[PDB]
Amino acid sequence: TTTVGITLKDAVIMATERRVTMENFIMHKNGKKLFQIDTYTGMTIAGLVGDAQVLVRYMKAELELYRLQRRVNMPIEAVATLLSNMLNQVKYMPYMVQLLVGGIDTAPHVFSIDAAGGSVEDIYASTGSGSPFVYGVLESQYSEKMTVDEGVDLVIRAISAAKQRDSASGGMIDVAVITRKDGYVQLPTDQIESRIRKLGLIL
Amino acid sequence: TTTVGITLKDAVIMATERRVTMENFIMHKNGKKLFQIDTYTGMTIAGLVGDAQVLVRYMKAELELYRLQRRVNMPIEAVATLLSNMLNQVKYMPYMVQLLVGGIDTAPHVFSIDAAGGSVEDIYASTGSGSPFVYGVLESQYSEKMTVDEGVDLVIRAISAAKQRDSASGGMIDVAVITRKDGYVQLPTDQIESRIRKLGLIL
Amino acid sequence: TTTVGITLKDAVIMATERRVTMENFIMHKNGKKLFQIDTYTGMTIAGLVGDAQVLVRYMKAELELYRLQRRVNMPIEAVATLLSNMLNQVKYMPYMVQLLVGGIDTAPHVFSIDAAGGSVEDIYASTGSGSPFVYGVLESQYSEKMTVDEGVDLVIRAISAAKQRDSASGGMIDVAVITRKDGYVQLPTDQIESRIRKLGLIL
Amino acid sequence: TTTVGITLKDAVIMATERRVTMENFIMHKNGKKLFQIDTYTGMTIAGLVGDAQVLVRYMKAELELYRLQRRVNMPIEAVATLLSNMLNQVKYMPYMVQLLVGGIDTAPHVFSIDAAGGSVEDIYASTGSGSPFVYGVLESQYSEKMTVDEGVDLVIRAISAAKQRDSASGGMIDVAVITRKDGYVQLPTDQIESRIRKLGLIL
Amino acid sequence: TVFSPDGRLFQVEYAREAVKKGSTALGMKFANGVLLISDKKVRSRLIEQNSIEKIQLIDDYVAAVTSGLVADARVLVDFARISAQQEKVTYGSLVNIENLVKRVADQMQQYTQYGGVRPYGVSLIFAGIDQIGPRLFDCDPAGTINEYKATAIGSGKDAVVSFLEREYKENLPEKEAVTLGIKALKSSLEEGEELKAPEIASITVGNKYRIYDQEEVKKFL
Amino acid sequence: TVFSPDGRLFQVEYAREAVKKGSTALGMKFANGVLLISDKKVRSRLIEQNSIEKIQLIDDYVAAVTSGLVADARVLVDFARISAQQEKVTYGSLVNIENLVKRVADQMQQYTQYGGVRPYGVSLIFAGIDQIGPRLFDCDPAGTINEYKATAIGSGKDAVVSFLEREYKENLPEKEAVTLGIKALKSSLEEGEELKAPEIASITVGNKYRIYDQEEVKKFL
Amino acid sequence: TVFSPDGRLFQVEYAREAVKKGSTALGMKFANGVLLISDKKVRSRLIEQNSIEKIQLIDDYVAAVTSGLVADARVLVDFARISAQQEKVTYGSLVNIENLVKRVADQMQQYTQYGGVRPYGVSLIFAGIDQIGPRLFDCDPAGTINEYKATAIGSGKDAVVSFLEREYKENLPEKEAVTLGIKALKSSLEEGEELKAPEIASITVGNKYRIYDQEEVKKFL
Amino acid sequence: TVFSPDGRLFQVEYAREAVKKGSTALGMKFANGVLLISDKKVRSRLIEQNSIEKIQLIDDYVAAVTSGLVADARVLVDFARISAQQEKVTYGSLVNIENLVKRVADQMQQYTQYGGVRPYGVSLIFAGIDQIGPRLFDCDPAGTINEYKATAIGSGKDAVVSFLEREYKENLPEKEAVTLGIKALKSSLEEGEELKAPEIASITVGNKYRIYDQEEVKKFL
Amino acid sequence: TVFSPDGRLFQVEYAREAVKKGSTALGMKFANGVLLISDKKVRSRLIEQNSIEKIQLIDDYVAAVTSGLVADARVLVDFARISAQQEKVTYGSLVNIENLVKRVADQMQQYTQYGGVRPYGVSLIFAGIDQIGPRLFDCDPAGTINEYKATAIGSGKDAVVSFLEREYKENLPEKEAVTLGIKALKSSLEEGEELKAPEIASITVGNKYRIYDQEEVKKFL
């Protein structure tokens, strides 16, 4: 699994690969690991699949019911605190996942949540098994002054560099850009294939 | 993790580093491990992250509800006794943390609380993995006649000396000074960088 | 840990050291392990710290509520029987402590209570890890005809001899003398330092 | 531990030593292991101490409440059957003891009860760790035609012979003689010391 | 069981009306000791007199005499026995009789609030020896405790109490206190009725609880 | 079930009114033994006489005869049997019959407090041999126990008790006590009614419980 | 317990009618300390005066005096003691007496909503020393708390309060406040009645709770 | 609590009759802030004025003023505090005050269906600062919520509301809104009554909750 | 809630009498879409108009308008929201709105059998888009569901329904259906009353739920 979250000024760029693997065996070449939880909020799952899908359904219900009962979207620290309280109440019969929550609430935020409920905000985060290769690219090429398109090209370079050296990562890259003006925008396959083919990458 | 509490006359100085690590791997270079629980009271967490954050949320609720119901802040021995009763009621499905509670209740106090609920008051305490290096500095350089600024410089020297020799400790130092006159004062980043750069330290 | 109880005619002398240790590491150089449970009754804890502090709070509540409901202090055999029934009701999720209860109820008594609830009365008892050195001193120098001051000097010699040869024992010695005339009297630090310095001991 | 029960015509002689030991270490040189449960009935405990003391308190309550509700003392087979039903209802979270019950109900009886509730009546029984030495003396010197004083001298010889060769047995011997005429009679220390010194024994 | 506009509980008053139809009983403190005296009006010759016990033992130091409905009295005596043995298991001995009386009376009070249960129609007298010495108590169907020195319960309460605030003096011996209690019990009866042998029980400080046999009572008549 | 202003429980009084419509039954203590006699008025010729049991065994040492509502009587006999077997499992034997009667009567008392249940309309007579020897008991729908020497329950109680306080003497043999009980049961009937064969059961000390067969009863008529 | 069309709870009003028949009690704050005074009308010479406690201790810093039905008062004092010891176990000390009063009064309020239980007919006065110093409270059978400086409960409440809004001044010493409370308690009585020795209890800031002995009260008369 | 043939709930109407006997209270929204004003009619000189709190804090951003029965008001304020802290534990902060009011009012509605419990006789006013800014709410014993801009509860509600639909204007400063609320509270009183010092509390957007001290209120009179 | 001899449930009839006092509401199906119109009679100028929501959203595809008691309406809307989110968690999407209405109405039916609870005095109108397209439902306090094409609930139901069985035609556009609903809502009012701005909400097939803003409604007047 490979999972990236990038905070830029007025923007959150989150992206993944799509491979589902059974111990060495590529069971599914097109998974879905990047979800829209709320209008300005997306989470991204890694780890076991069934636990993570249950968490996605539950958080879509909780955030939509919150939005209906309160007339304004849930803040991102409250989303991450809600997942922290949920994941920590079991702790011994645990959900074996790790999650990223990214969104806009007059400030872009990326929260990284582990299997026991420790939510930590950071300017860029990455979960999965291909995580250290992404962290290797983002230690050397990330800058907080980048535009949105340089951010998308950076995350495509990071996940491509993780796909070259991790065997549990691969497939098409799903990128989603979250802004206040346009909202949660799932970038199309054609633009991502154009950026992959343009930057000199064969995926 | 590295965590210091210092009792001076009319003052409590508590401080930490900021690194969150997964077994050798620096997951987050800016955590938050020093919290304000009450107007004159701060705790400081070490150990597992999700358990410690749940304890922080619970103790903020308990101390604020106590303050509203009783019109006067909770004494520090009652805060530490409340954490002792809370942590000891599980004891077998335990919270795997260790905590410091420091505050002013017409006397400065620092309580050290372990994972099973044994609260012991001491004039200076230190929790975390970088704990013995801090205890090495504080055995040789602590004096009860110090001023507040000599105390802040001492805790900066202790956490810097722990950051040099522990790999699970690092990052920016968060210092908070608790007095009766000014209250809980989180010292700014610029003053701490000025004291680090002034004392001859590169962090 | 080192813990002594001595029965003399019309007197009970109980005393401890003050060191709290984490496997080789002196976490706290001033603990509190000698408590006053009732007006003529004191217990003394050894073992795990959080369990023992919970037992101290519970027994203070039970003996004070007994004294209010019944207009006369609880007999010492009933205190030890109450701790025996309490510690034995768990027995499998146990409190891992060992306790001494000493008091005056028209006869001086010292009861030794283990982690499973076996209360045995004896004329002198000692718990902790430095227990056999105390038993070595008390086998050769205890006499039932001693005065109170010879008793206090004896317990200071016993705990000093345990501090020389046990690494988990150390610190200042807390001595408390329980009589019918004066009650529970915690002896001051100055008198104990005077008796330590007078008998030729460096602590 | 060493524990003897002897049935003679119109008499039951039960006796013990008094040592309480922690794995090699003589914690208490004067325990109490021979108890009076009812006016004509005494039990005798061996094994773990706290479990056995809880069993003594419970059986004193049950036999006294039986005597008040029914105007006549409980038969000995019903005492042993009551302990058998009590000890067997746990069986997996067990009381780790072994017990003797002796008494007069127009016939002298000695019942031996183990940790799982198997009560067997016998003419002489012995529990504890020094049990086989007592059984060695009683196989060769017991006779059913003995008087009460020859019985007391026999049990003193048996427990002395167990004290010579078992390290977990020792101390003063407590002998109690149960008859219909005199009842439960705890023999004094002076008579037992006179019989020990008279028979040529140093204890 | 609700309040009357006068501020009264009617089921408790009617329970006291059920108490006023029981056998007359006395409790008298004498010099280091307590007496309990109960009337034993066995009407038929067919009732076995070997097992009519009016003075119930709760402990070999503590006894009680009941009046009112006899079935609720048997229930409260059984609860008092189980509570006494719980105090002996938990603590080791029974230091104060007053808290045994408070546990029985807090059982009796609880049925004077809850709507799904009627009050007990029983008044009790407790008596015994504890560390404060000889103690005597009276318990009222509302759950009301009063520590006394001489008292009566039952049908002829007012004649006996009216006798014992003019004829009772403090530190009597045992035989004089028994004789005073017997002539009190005769003062409760109207003429035509002679006392058949009542039941008398005594305890002194240090000893256990001694119940008088038959010919000693007939000598004390 | 609440108190009347007189201090009375009305459901217990009405339950006793339900008891006064049952079959007449006797219990008589004789020289080391107990008798139970019950009337067996089988009206129709169509009722099977092979299995009409009026004297129920609770134990092969302990029996009971009931009166009142027969369904509540069957329930109380089943509870008495289960309680007797619990005492045999827990202790090993049944030392006192009185505590079996106290467990049944403390079952019967409990329905005279709680509002969601009516009292039992059954009076019982217990009888048997324990370590105190031959014992005979009577249990009243309030839950009231009285140990007796001769008693009756049912419709014709007062004629039988009024016969047995002028015709009963203490240490009769078995045949004389059966003959006295049969003429007591005839003294309960008015003229026009002849006794069809009643049911008689006896126990002596040491032996088990012996129920009389048919031709012995017809000889005893 | 339902609403009246006037907007009233009738069982609470009738409970206050039950409170108006209790013994008169005072609480007075003096200069760093609190007084509690209770009347001790022992009528019979047969009531033991060694153990009549009108001023109950809940803690060696906190005491309470009750009025109304004495059995419900005993229940509420036992609940107050258990709640005080729960606060000492959980926290370590008792920082505020007001929350002890709020736990007792939230026990008393709960029975004024639920239909299966009647309200408590008890008014209480709490008093003691905490970190805010000397504090005095009054608790009403609806569960209503009022912090006071001088108050009375019981039968003669209005005479004592009417005396203490014309005769009470703020920072009295201990002896002057006791003398003022005693003449207040005399002002409640009508003529013909003389005070037999009442019960007075005091606490000052820093010390524990001191209950006056007998001859000091008779000197203070 | 059942329906009337008119389609009415009578216990809710009678609960509103219990609400009409409380102290008069105001809530006023001013320019980025909320006011709560409560009347403090302390009658006796013996009531301690240091701890009479009419304006209860639920949060250092959220306060409420109650009217009606004061014990049920204390219960609902404690439930509001525990619910506020549950929202802070679960989510991290209190984003909307309206759902706190909906949890309190859904507690109050639940007792207007179930038959074993009476409704609360309390009307509340909530007030505070959330992400939608200054918000003011009113809660009716049926459990009915209305968001307002100026309101009153209690005895003199109609005089204050009738004053505030002719004298209230939208974006007042703080001092003008306090002065308008004080003359509204004077408009509720009849002649002969002068205001002793009421309790005024205010909050502005960004700051915490500020309760006025004594001499500022006496200056604002 | 029991049967009348006519075969009627009286608490349901009285609950409908409570429904006849609510605000008038319309639901109208137009060409691929549903309308909900509610009257917004805000009387005082002090009620905040920013948060008076008469048309509640249960889902961004499904909305409901309530009439009757507003507190029970808030409870039923909260139950409808939680039930909708349970169907989204369990299945993944909300395929049929009719089963959401059946879960709400089977909650409302359950209180019309059990004796310890009164019925809901609320009638609801559900509306939304599912796989069968635009659907409109009405729910009656007995728990009775009827799928409609145009309906009204509240006080002026019969004037609006009587208007819409002579003025309603099937496949109107959105603006014509809103104009017809507004003149229906004017047909419910008597003279003297002018419509202040009501609340109108619409959904079309494929889109989400669109609530009209203020100046569009004032243009539609």
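For chain I, we keep the numbers from Swiss-Prot: what you see runs 13-233, in order.
If you're wondering, the header gives electron microscopy, 3.1 Å.
Quick reminder: no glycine exception, Cβ is built from N, Cα and C everywhere.
Here the residue is the original one, while Swiss-Prot reports the published mutagenesis I:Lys66 to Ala with the comment Prevents PAN to associate with the proteasome and stimulate gate opening. Quoted from Swiss-Prot for the published mutagenesis I:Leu81 to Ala, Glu or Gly: Prevents PAN to stimulate gate opening. For the mutagenesis result I:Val82 to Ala, the note given in Swiss-Prot is No effect on PAN's ability to stimulate gate opening. While the structure shown retains the original residue, Swiss-Prot records the mutagenesis experiment I:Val82 to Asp or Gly with this note: Prevents PAN to stimulate gate opening.
Annotated features taken from Swiss-Prot, shown on the structure.
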residue : record               : Cβ within 10 Å
I:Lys66 : mutagenesis position : 19
I:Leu81 : mutagenesis position : 26
I:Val82 : mutagenesis position : 21
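In this structure, the CA atom of I:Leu81 (mutagenesis position) is 13 Å away from the CA atom of I:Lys66 (mutagenesis position). When secondary structure is read from DSSP and collapsed to three states, I:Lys66 (mutagenesis position) falls in the coil class. The two recorded residues I:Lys66 (mutagenesis position) and I:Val82 (mutagenesis position) have their Cα atoms spaced 10 Å from each other. Reduced to three states, the DSSP call for I:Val82 (mutagenesis position) is helix.
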